[PDB]
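Below is one structure, written out as structure tokens; the observations come after it.
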There are 2 protein chains.
Amino acid sequence: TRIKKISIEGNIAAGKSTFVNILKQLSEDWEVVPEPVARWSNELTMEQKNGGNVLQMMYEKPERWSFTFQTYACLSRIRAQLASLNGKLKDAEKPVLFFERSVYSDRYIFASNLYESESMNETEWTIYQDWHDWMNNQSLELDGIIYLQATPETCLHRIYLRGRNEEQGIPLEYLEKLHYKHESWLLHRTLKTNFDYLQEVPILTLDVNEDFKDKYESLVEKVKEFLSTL
Amino acid sequence: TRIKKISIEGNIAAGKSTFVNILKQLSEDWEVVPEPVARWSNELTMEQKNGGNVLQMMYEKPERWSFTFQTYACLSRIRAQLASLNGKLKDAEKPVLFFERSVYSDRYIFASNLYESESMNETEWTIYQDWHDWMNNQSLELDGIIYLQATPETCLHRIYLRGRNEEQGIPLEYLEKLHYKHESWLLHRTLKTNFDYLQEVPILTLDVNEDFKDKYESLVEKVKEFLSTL
Ligand SMILES: CCCN(c1nc(-c2nc(N)cc(N)n2)cs1)c1cc(-c2ccc(S(=O)(=O)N3CCN(C)CC3)cc2)ccc1C
Ligand SMILES: CCCN(c1nc(-c2nc(N)cc(N)n2)cs1)c1cc(-c2ccc(S(=O)(=O)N3CCN(C)CC3)cc2)ccc1C
Ligand SMILES: O=c1ccn([C@@H]2O[C@H](COP(=O)(O)OP(=O)(O)O)[C@@H](O)[C@H]2O)c(=O)[nH]1
Ligand SMILES: O=c1ccn([C@@H]2O[C@H](COP(=O)(O)OP(=O)(O)O)[C@@H](O)[C@H]2O)c(=O)[nH]1
Ligand code: NA
Ligand code: NA
């Protein structure tokens, strides 16, 4: 019928990749769009080569590369989400496509934070928002959001568990800032965005502080209940 | 009926703005889309404020700002061309929309030159081409190109005539490089592009070395003949 679009949102290492890989196996009517940045973080596609280069340069000099990184990350996401939307689930009874994060996380979590940290200047940030408004303004609109809610401490521990060398330098303070932004957007719903429909979009908040890899049935039950309301 | 899309191409100060302002007055069926960069080069729209800032920073440090400038210039153009295409000439018998330059000049003249001058690195250039392929690949396809052909010397003289302070530093050598690229693309048709239809698109080449502001009737006659063949 019509594909339901659900974004999975949450802090770094909250368990989004883990959770979408669990979901994808439970139904032939369920597909996932993994986050391009996540696939850059390891044959290589031209996007993966560009992505790996711009991530490495980001760790070296964020105030030079934030604009180039954020625009390519967002383009890459829109391309990947559109491909799944136009490629998959045509023969499905109750099709659901789970996005690992969204164009809204790109702008309101990550790019916003880089502007706030002076890694983009005002011109870079205003050009980025202009580009985003227009790049979007031409189908990916969400039917719902699933917020995987973990403490900054849980997330710092999970960065340690995941063991990517380049991330071991990420401090608690950065995770706390991103946490505050997620809480404002998806819990308090205090964040003003340029996308009117978002203030109305249903949100399912799931506490993922407890390990769920072998014990996820209650989380999935909440997902199925949430889906039946949309 | 269907709007004919004609790009006006040529080197800096060849007389494109002059020529499109002549054309627009000759027919109610004729409209023009002036080049965004040209309107940045002087109430202010957010695009003009961003544009003026990024042009000034470009003159100061092209190897920092070339990618940001080229992506915003190309977005701005696509937005302006689409607005005219969807806004204007609905009640016209023989509608023609004259583009001041194109998305192809953006990439194959200007961005290509900045890459060739090491003002973009390989990642910046590959991300730019990826973005361009995709940003276009989703209506603006040209029915024809009008090439205003002037010598580098004519163009350097016309930069002096036009008198913009920031351009008086542009050397003949830069104009010669851009001239060679226009000759390869539009005269020899040696330039390989990623847009198959372009090798087929009709091109009208007009010699504009002689001043035409009070003596343009022969040029316009060639334009009307060219239009009748499309
Ligand atoms: C694992 C996180 C990766 N990471 C980032 N990801 C994204 C991202 N953007 C998307 N649109 C999607 C998406 N999925 N991800 C944006 S930035 C990233 C983060 C740092 C970074 C941050 C902050 C500190 S800090 O707190 O120490 N501090 C702050 C104050 N000031 C500057 C000094 C440094 C260090 C280092 C760098 C390099 C990347 C690449
Ligand atoms: C009037 C030209 C404006 N100009 C430019 N326009 C565009 C443009 N892009 C579009 N997509 C559309 C569009 N309409 N225009 C791109 S760049 C521009 C040019 C110089 C510039 C160039 C070359 C030399 S050089 O030859 O002296 N040399 C070269 C070797 N090396 C680096 C050292 C310097 C100087 C200065 C700068 C700053 C802008 C802003
Ligand atoms: O219940 C969980 C959820 C996640 N993880 C681990 O926490 C790290 C981060 O998870 P993930 O990659 O899914 O986080 P994302 O950044 O995608 O949110 C990984 O090493 C996971 O294996 C875990 O041990 N138990
Ligand atoms: O036949 C002409 C064509 C142009 N110009 C002048 O040459 C300069 C550059 O023209 P234009 O702005 O049209 O060039 P573009 O950069 O748009 O090609 C301007 O000062 C024009 O008034 C001129 O004197 N005679
Ligand atoms: Na599935
Ligand atoms: Na007209």
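Chain A uses Swiss-Prot numbers throughout; the residues present, in order, are 19-60, 70-165, 169-260.
Using N, Cα and C of the backbone, Cβ positions are placed for all residues, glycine too.
Long-range Cβ contacts of A:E127 (active site, proton acceptor) within its own chain (separation 6+, distance under 8 Å): A:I26, A:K34, A:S35, A:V38, A:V50, A:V51, A:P52, A:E53, A:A56. Summarising the annotation, Swiss-Prot assigns active site, proton acceptor to A:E127 and lists sequence analysis as the type of evidence.
Feature annotation from Swiss-Prot assigns ATP binding site to A:28-36, A:188-192, A:240-242. When Cβ atoms from all protein chains are considered, those within 10 Å of A:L191 (ATP binding site) total 9, not counting its own.
Sequence annotations record features per position, and here Swiss-Prot assigns substrate binding site to A:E53, A:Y86, A:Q97, A:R128, A:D133, A:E197.
In the three-state DSSP scheme, A:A100 (mutagenesis position) is classed as helix. Record note (Swiss-Prot) on the mutagenesis of A:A100 to V: Strongly increased catalytic efficiency towards deoxycytidine; when associated with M-104 and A-133.
When other Cβ atoms within 10 Å of the Cβ of A:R104 (mutagenesis position) are tallied across all protein chains shown, the result is 22. As a published mutagenesis entry, A:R104 to L appears in Swiss-Prot alongside the note: Strongly increased catalytic efficiency towards deoxythymidine; when associated with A-133.
Mutagenesis annotation in Swiss-Prot: A:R104 to M, described as Strongly increased catalytic efficiency towards deoxycytidine; when associated with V-100 and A-133; the structure shown retains the original residue.
For A:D133 to A, Swiss-Prot lists a mutagenesis experiment annotated as follows: Strongly increased catalytic efficiency towards deoxycytidine; when associated with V-100 and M-104. Strongly increased catalytic efficiency towards deoxythymidine; when associated with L-104. Classification of A:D133 (mutagenesis position) by DSSP places it within a helix.
A:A100 (mutagenesis position) and A:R188 (ATP binding site) are 23 Å apart (CA-CA, integer value). A:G28 (ATP binding site) and A:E197 (substrate binding site) are 17 Å apart (CA-CA, integer value).
Chain B has no C-beta under 8 angstroms from the C-beta of any of the recorded positions A:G28, A:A31, A:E53, A:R104, A:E197. Long-range Cβ proximity for A:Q97 (substrate binding site), meaning a same-chain Cβ under 8 A and a gap of 6 or more residues, is found for A:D133, A:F137, A:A138, A:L141, A:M147, A:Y155.
Under 6 Å, Cβ to nearest atom of ligand 1: this is the test, and of the recorded positions A:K34, A:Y86, A:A100, A:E127, A:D133, A:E197 it is passed by A:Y86, A:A100, A:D133, A:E197.
For the unresolved segment of 9 residues bounded by A:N60 and A:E70, the separation of the terminal Cα atoms comes to 12 Å.
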